[PDB]
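A.B. asks: Structure below; questions to follow.
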Amino acid sequence: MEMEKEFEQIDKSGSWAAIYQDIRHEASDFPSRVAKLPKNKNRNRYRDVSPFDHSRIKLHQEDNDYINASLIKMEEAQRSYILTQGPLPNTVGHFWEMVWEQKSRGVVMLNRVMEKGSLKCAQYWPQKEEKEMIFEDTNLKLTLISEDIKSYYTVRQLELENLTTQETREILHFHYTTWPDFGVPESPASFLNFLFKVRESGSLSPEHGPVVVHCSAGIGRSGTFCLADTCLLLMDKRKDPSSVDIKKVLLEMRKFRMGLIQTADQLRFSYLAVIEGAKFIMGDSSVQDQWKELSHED
């Protein structure tokens, strides 16, 4: 069923909440035993958001290999994402260790450090060139190289140094700064513009390790980003783009991390992003320029 008509069908009947609960009901449940070990309680930001054991990212250290992060492997799309929570004060070092070990080229941040008057994430990157960060527990140095601030998202160019081997790598930080505290954005143009900026950077491409995507828990906004990217890539690939079933793609992703897409509004927004993104995928290259204008990124 053409998702655009599915969308109007659901919108007219106001059944977004009902579709969403059906997804919740069907979603996978797999063990998360390592996440619940007592030695790992201070490595989880939220008691109710844990990686499954079968898809968790393991740190390459013998002491404790645990981080709250999952690998989401989309075989048909040929895309890998790492979804993770906003780092904690005590896990910032583990976060950058994961980036290094997985050979990621990009980090996608979909939250602000403070929202709704509370802290959602540690400040885990440097704010000034001359004030670098050193993570003593994992033996990494991180330097801000350049910053590129637009009205609702910022791109940063970071240098990550493994202090043991003195190897360095360029990491791109994509920070979407204008997701509202409540609800979802009214139009997705701003959403799509940012996604296609990440794509253009090479950060999602198979030459590199998986992109790291996070918000505060790593399931809501983060899920909306991965779901829209994968759906658009599948519509690009297949002979019949109309055979992209967003609900089924979401259920596949939820085999790898629980809870992806946290609200019915986020589900609705995901449909709207994919429907609008389709116009470009199907040959209207000019739509990308519009989104940039519509986004008022100056």
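If you go along the chain as it appears here, the first residue is 1 and each next one adds 1.
The way this entry was determined, per its header, is X-ray crystallography, 1.7 Å.
Any Cβ shown, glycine's included, is placed from N, Cα and C.
Found this in Swiss-Prot, in case it helps:
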type: MUTAGEN; residues: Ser50 to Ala or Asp; note: No phosphorylation
type: MUTAGEN; residues: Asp181 to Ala; note: Substrate-trapping mutant
type: BINDING; residues: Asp181, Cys215, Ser216, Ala217, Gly218, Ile219, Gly220, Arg221, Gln262; note: substrate binding site
type: MUTAGEN; residues: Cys215 to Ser; note: Catalytically inactive mutant; abolishes sulfhydration
type: ACT_SITE; residues: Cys215; note: active site, phosphocysteine intermediate
A.B. asks: Give the distance between the Cα atoms of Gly218 (substrate binding site) and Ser50 (mutagenesis position), rounded to the nearest whole Å.
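C.D. replies: About 10 Å separates the two Cα atoms.
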A.B. asks: When you measure from the Cβ of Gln262 (substrate binding site), how many other Cβ atoms are you left with inside 10 Å?
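C.D. replies: A count of 18.
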A.B. asks: Just to be sure I understand the packing, how many Cβ atoms besides its own are within 10 Å of the Cβ of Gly218 (substrate binding site)?
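C.D. replies: If we count other Cβ atoms within 10 Å of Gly218 (substrate binding site), we arrive at 28.
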A.B. asks: Mind computing the max CA-CA distance among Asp181, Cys215, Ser216, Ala217, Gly218, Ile219, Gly220, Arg221, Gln262, which the record assigns to substrate binding, rounded to whole Å?
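C.D. replies: The span, Cα to Cα at its widest, is 16 Å.
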A.B. asks: Roughly how many Å lie between the Cα atoms of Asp181 (mutagenesis position) and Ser216 (substrate binding site), rounded to a whole value?
C.D. replies: 12
A.B. asks: Distance between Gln262 (substrate binding site) and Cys215 (mutagenesis position) at the Cα atoms, whole Å?
C.D. replies: 12
A.B. asks: Applying a 10 Å Cβ distance cut-off over all chains shown, what neighbour count does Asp181 (mutagenesis position) have?
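C.D. replies: So the number of other Cβ atoms within 10 Å of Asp181 (mutagenesis position) is 10.
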A.B. asks: Could you round the CA separation between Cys215 (mutagenesis position) and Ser50 (mutagenesis position) to a whole angstrom and send it over?
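C.D. replies: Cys215 (mutagenesis position) and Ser50 (mutagenesis position) have their Cα atoms 14 Å apart.
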A.B. asks: If you draw a 10 Å sphere around the Cβ of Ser216 (substrate binding site), how many other Cβ atoms fall inside it, taking every protein chain shown into account?
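C.D. replies: Counting Cβ neighbours of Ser216 (substrate binding site) within 10 Å gives 22.
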A.B. asks: Cα-Cα separation of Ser216 (substrate binding site) and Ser50 (mutagenesis position), in Å?
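C.D. replies: Just about 13 Å between their Cα atoms.
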A.B. asks: Cα-Cα separation of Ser50 (mutagenesis position) and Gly220 (substrate binding site), in Å?
C.D. replies: 13
A.B. asks: Give the sequence-ordered list of residues that share a chain with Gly220 (substrate binding site), lie 6 or more positions from it, and have CB atoms under 8 Å from its CB.
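C.D. replies: Listed in sequence order: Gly259, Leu260, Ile261, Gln262, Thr263, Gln266.
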